[PDB]
Amino acid sequence: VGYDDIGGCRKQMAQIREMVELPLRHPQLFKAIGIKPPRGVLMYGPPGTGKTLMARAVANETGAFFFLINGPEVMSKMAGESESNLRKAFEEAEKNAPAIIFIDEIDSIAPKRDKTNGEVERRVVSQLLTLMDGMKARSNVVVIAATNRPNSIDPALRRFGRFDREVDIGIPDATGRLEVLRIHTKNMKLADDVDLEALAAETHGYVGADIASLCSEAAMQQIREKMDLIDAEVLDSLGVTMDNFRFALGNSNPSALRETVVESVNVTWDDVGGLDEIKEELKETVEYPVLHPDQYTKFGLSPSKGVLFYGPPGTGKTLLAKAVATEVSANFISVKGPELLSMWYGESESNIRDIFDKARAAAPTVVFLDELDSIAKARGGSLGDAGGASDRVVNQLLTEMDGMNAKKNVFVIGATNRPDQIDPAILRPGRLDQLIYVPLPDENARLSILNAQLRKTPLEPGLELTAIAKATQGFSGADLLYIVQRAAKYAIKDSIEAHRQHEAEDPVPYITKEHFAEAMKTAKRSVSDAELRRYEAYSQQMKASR
Amino acid sequence: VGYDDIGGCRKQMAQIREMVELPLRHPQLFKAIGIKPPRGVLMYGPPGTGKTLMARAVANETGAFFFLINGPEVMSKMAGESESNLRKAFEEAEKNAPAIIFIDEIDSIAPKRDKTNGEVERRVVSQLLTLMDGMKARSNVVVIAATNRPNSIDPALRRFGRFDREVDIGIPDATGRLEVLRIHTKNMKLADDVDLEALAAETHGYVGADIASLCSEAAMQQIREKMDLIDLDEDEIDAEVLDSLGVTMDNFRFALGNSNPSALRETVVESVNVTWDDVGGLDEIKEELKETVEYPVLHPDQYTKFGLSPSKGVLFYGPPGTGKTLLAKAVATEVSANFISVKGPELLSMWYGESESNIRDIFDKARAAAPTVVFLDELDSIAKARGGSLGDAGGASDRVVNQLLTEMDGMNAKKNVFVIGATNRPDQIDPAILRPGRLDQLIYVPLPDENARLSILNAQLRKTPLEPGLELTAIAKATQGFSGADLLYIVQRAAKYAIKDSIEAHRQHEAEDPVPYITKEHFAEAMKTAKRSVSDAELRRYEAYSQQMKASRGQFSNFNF
Amino acid sequence: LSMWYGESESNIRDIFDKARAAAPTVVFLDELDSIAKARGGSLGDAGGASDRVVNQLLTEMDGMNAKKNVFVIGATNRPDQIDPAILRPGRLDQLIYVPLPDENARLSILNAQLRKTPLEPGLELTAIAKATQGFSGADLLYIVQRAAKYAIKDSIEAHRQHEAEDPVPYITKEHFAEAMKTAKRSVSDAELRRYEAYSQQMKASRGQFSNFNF
Amino acid sequence: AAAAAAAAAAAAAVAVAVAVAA
Ligand SMILES: [Mg+2]
Ligand SMILES: [Mg+2]
Ligand SMILES: [Mg+2]
Ligand SMILES: [Mg+2]
């Protein structure tokens, strides 16, 4: 693998390239300018970005000797042997022509000295320090490192003369992902229909090996679908369609977020009835920044990020969250209400900051904070442990959602049932801009909800739902779902009865008007009139403020 | 190397040179005075300060025999061989002329015997101790040691006879950094435009090993600029381009703006782009803060002539989304001192005492790399009324508050560390931290007035193209109760409508730049859903607290002598 | 304090061993209420480490040891959190209350803080002392610092004018007149009455005491 | 002739954590 194999990161590639090559190629310029070049690099970033690949590329391309050092391979049990191994490695490297040394996973070798209990780790840390910096330290020997946890390294190691510059090999952009796809799909025979540009635009958080996994999975899917269809000429008809890549992309997810993946639930924009205005506003707010950033940068403003749905229970806020998670390109991070909390001290805030760090790392991302009544509450409670942690968590939320961060397209979606109990600093614009009220559907909204729910099911040709929609006047989408469930249960009971009678001696491939009439005589109207009074009072107070 | 290479610490230079050279050049004075000179040196300080350079300079300077021992170089697998190596080293050093033994990284050879649990390290420490001071102690042999941590050394080695004198090779001051710049930029082909005084002024926490990095990467920037287009020839370089190699001031400015002190390398804050022109309104607060942060750093001579220490701390309180964090960002951007940013509970840990360790570490780094601006966002998390935590979480919050108190005001060296606090609920902060000496001035950041709102709009729409016929005075007048966040929301909604119109128009045009700027109708439609963020009850609490502060302040107004 | 098990008490033992080794020694325990709190309060604790720490302090400051002249000084502003055992005579016998300064004490403090600063010949501090009633030493320091800041501002603008074409050899009356309009009292009446109640409860402990003859 | 060799690897330590009640 040469430099051509590495792609998606041009600045860092140049940074290592110039230092490793130009001093070994034309030292006349350094002799003329009278300064020696830097001789140390520490490559860091999230796992699987291509650090080892770039090291391999420079090793294979440069004519200088390459020596490989692994992290734990040098450690031993005897007293004074790991340091001997390092000395042997360094002296062997320096004995020959100008060379490159690569200490893979240095964070295993060299943690902070003060925060370790052993002794051999301290000795080997000191040995590294002395080897790289000391009397007659190095001569035409370049050292490169790779790690995933830069902060967990001895600060005495992060100085000029040891690791002169710390290049950040982070996730690539859309164009970088485009070149990664083009690089990986260069050897496999592809079909003409698929266009890699759309795939690169669709993928957001995928880094390096994630794209390699995508390509491998698409090829495997193509092979598996052709291998089962058929029992020399088969080799000629080997082509990977756009459908294979779409399958792989739908079934995949970025590595950093794989543990936070949500179970796939099939919901689409047509599956949610009514709420057309709210649906359109949400679509605008979501896909405007991600699909058209050129307009936003032309106008020189940032986009609104946060949204909050509030209203009676069951009206469809979590359904809208599901619909978004299914029908937006950005990554999704779902969280239950108190799911982040912990009994230990200073861990619920660590939980919040880790999830936000992952979200803003794999941007753009939609974080769905469900049931904010638990996390947010109202800061300044009833003293003691009634507020001791409930305030620290809120403060961490505030400072993570707004303050001392880089704007990186992270949209927080809220969902509550009693928003009057939410801390007022959370509701502020710039944290949760939109205060959307999701009211109980009216007659036409209920008709739309019924049609949406009955999308995929047999219906009698002469059956109308207008009577059902109009005969409620107080119901919610959950109640309409309950009516539909009871009707389906009675219809399937009739079907089982008919099947049993036929066996003893499709009878009903559709639901009937009498089935609906029999099912509807026992309805609920779950939302009470006091809750409606409270919600109306809150909404009109909000409008008065408006 | 030579005696001029090590610059920035002349006092330590002379202190080492005394016993390294004078007892070797002319011992007649010591034989007259009757007392032998010291024969033990321990150089300690933060990494990169110049310890190894001082050892190399001594080796190059003295005509005496030199013996360098690296730290873990002595240990061997055989039982009883490390001490044999030490014995061989010391006997070889002593058999020759009056020699110097340099032991680098002594924290590895010589840990405290009581805390270690192995056996070979204890035996090595005992061998070293008896070699340094026992029967038949030494014969005109001087031992030099270098370490980054002196507290992790055996107390028996920190004694007269073994290591009598400990020199502290510490961070250079402005003059020392100027000397380091002059030393490190004396062999390269520099430009005529360079004033090293400005560079030594603007570089604050650089330990002297960072000056070399800054200079080298600045030179690399210059060569990159003169290589990208003038001469990209992999084969050979013509001599003409080499002679046009001068590292310019713009290159040095770039190098300074990219680099940061090695000490604060971990806590580097990702760059955000806020400007004093980006922050609308709050002109009085802006000037006051600018003075409070610039006068002690730019004019130390004035303070030293007046014999008084500057005021350091400052707290911001007010309704949320008024500009506290924005002011913090602007400070971090365009002040010349280092910045340390921490969120509220960011430094808490489940382990016992680890939060206290983190607080101590960040404040020690802050005073080490001073002048430094530490921003404490949302104090209400880490600093609450002590004793009010009846529901006990172990009482660790009280310990955190005590540590903060006695780290901002205790047994310290009175270095330049300024603390900005930002909260939106000051009533929950302990009274013992709102005192002068920790957080002197308490600045109320109130809701914008008409002129403040107009200025905020002008600042937010500084770069966005606008309709020539548009006027924001009506927008500023219409609100009368909004905050900066609300005005930003109005602006963003206008942007949203504009981008919607632009996208749909472009789509229609492609089906078969119509909108080059936001318009009056866009603003009218974005103002239809405008809302106040802060209610009156919260405003009532803030005004009541401010009135209480005025009661604490209003007794004087202006008096007569 | 330390995360490990027993290392807090090990550190305390080491510090006090050094103190009694290099005697006579002075040991300053800043904010004693942080490490020495009343035992048993913590419902949820880290294995009772704070209780073990305070017990270690108790045994080392009074136990099976000698009196090698080691003087423990504590400085805390919350004497309610300190365990009663520590405050026993023979461990910390002298409880000194440091009240707010009176008129002559504020005058003394101002002179002490202005002992190295050039001053206007005609400036008198008696008015400032008479005008600060509830102030503390920190507040008087803040007043002085603000006056110095205004003096430096005037010096800087004067030097700027001089460069455009000592102007302020010393601080004047105006720098105090303009610097004391923002001064404020650090301690409120709630904390003041809390400390007064604490002092009076100790006085009430001294019950039925007067100029009595044996 | 035979020979000996020394080896000292590690041990096991104990940490202490703090919990929060409600
Ligand atoms: Mg790797
Ligand atoms: Mg739901
Ligand atoms: Mg060195
Ligand atoms: Mg803020």
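What you see of chain A is 211-441, 449-722, 748-788, where the numbers are those given in Swiss-Prot.
The backbone N, Cα and C atoms fix where each Cβ goes, and this holds for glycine too.
Residues or ranges marked as ATP 1 binding site in Swiss-Prot (evidence: similarity to another entry): A:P257, A:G258, A:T259, A:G260, A:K261, A:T262, A:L263, A:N358, A:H394. A:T259 (ATP 1 binding site) falls within neither a helix nor a strand when secondary structure is assigned with DSSP, and so counts as coil. Spatially close to A:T259 (ATP 1 binding site) yet at least six residues away along the chain are A:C219, A:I379, A:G380, A:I381, A:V417, A:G418, judged by Cβ distances under 8 angstroms.
Among the sequence features in Swiss-Prot, the mutagenesis site A:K261 to A is noted as follows: Moderate reduction in growth rate. In the structure as shown, the Cβ atom of A:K261 (mutagenesis position) sits within 10 Å of 25 other Cβ atoms.
In Swiss-Prot, a mutagenesis experiment is listed as A:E315 to N, annotated with the note Severe reduction in growth rate. All protein chains considered, the CB of A:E315 (mutagenesis position) has 17 other CB atoms within 10 Å. According to its DSSP assignment, A:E315 (mutagenesis position) is coil.
Quoted from Swiss-Prot for the published mutagenesis A:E315 to D: Severe loss of catalytic activity without affecting cooperativity between the 2 ATP-binding regions. Slight reduction in growth rate.
Cβ neighbours within 10 Å of A:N358 (mutagenesis position), excluding its own Cβ and spanning all shown chains: 14. Record note (Swiss-Prot), mutagenesis A:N358 to A: Slight reduction in growth rate. Restores cell growth; when associated with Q-315. The unchanged residue is displayed.
According to Swiss-Prot, the mutagenesis experiment A:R369 to A carries the following note: No effect on growth rate. Restores cell growth; when associated with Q-315. Annotation for A:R369 (mutagenesis position): same-chain Cβ neighbours under 8 Å, separated by at least 6 residues, are A:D343. Secondary structure at A:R369 (mutagenesis position), taken from DSSP and collapsed to helix, strand or coil, is coil.
What Swiss-Prot says about the mutagenesis result for A:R475 to H is this: Restores cell growth; when associated with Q-315. According to its DSSP assignment, A:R475 (mutagenesis position) is coil. Cβ neighbours within 10 Å of A:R475 (mutagenesis position), excluding its own Cβ and spanning all shown chains: 10.
Long-range neighbours of A:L536 (ATP 2 binding site) (same chain, six or more residues apart, CB within less than 8 Å of its CB): A:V484, A:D488, A:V489, A:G694. A:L536 (ATP 2 binding site) falls within a helix when secondary structure is assigned with DSSP. What Swiss-Prot lists as ATP 2 binding site is A:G531, A:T532, A:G533, A:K534, A:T535, A:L536, and the listing cites similarity to another entry.
While the structure shown retains the original residue, Swiss-Prot records the mutagenesis experiment A:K534 to A or T with this note: Severe loss of catalytic activity. Lethal. Within 10 Å of the C-beta atom of A:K534 (mutagenesis position) sit 25 other C-beta atoms, taking all shown protein chains into account.
Other residues of the same chain near the ATP 2 site, with their Cβ within 8 Å of the Cβ centroid of A:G531, A:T532, A:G533, A:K534, A:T535, A:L536, are A:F526, A:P530, A:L537, A:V655, A:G694, A:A695.
Residues A:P257, A:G258, A:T259, A:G260, A:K261, A:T262, A:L263, A:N358, A:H394 are the ones the record ties to ATP 1, and the longest Cα gap between any two of them is 24 Å. Listed recorded positions A:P257, A:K261, A:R369, A:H394, A:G531, A:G533 compared with chain B at a CB cut-off under 8 A give A:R369 as the close ones.
Among the recorded positions listed here, namely A:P257, A:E315, A:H394, A:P257 has its C-alpha nearest to that of A:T532 (ATP 2 binding site). Annotation: A:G533 carries the greatest number of neighbouring Cβ atoms among the binding-site residues A:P257, A:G531, A:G533 [cut-off 10 Å, Cβ to Cβ]. The Cβ of A:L263 (ATP 1 binding site) has 17 other Cβ atoms within 10 Å, all protein chains considered. Highlighted here would be the recorded positions (A:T259, A:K261, A:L263, A:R369, A:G533, A:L536) whose C-beta falls below 6 Å from ligand 2, but none qualifies. Applying an 8 A CB threshold to same-chain residues 6+ apart, the list for A:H394 (ATP 1 binding site) reads A:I421, A:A422, A:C425.
Ranking the binding-site residues A:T532, A:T535 by the number of CB atoms within 10 A of their own CB puts A:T532 at the top.
In this structure, the C-alpha atom of A:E315 (mutagenesis position) lies 11 angstrom from that of A:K261 (mutagenesis position).
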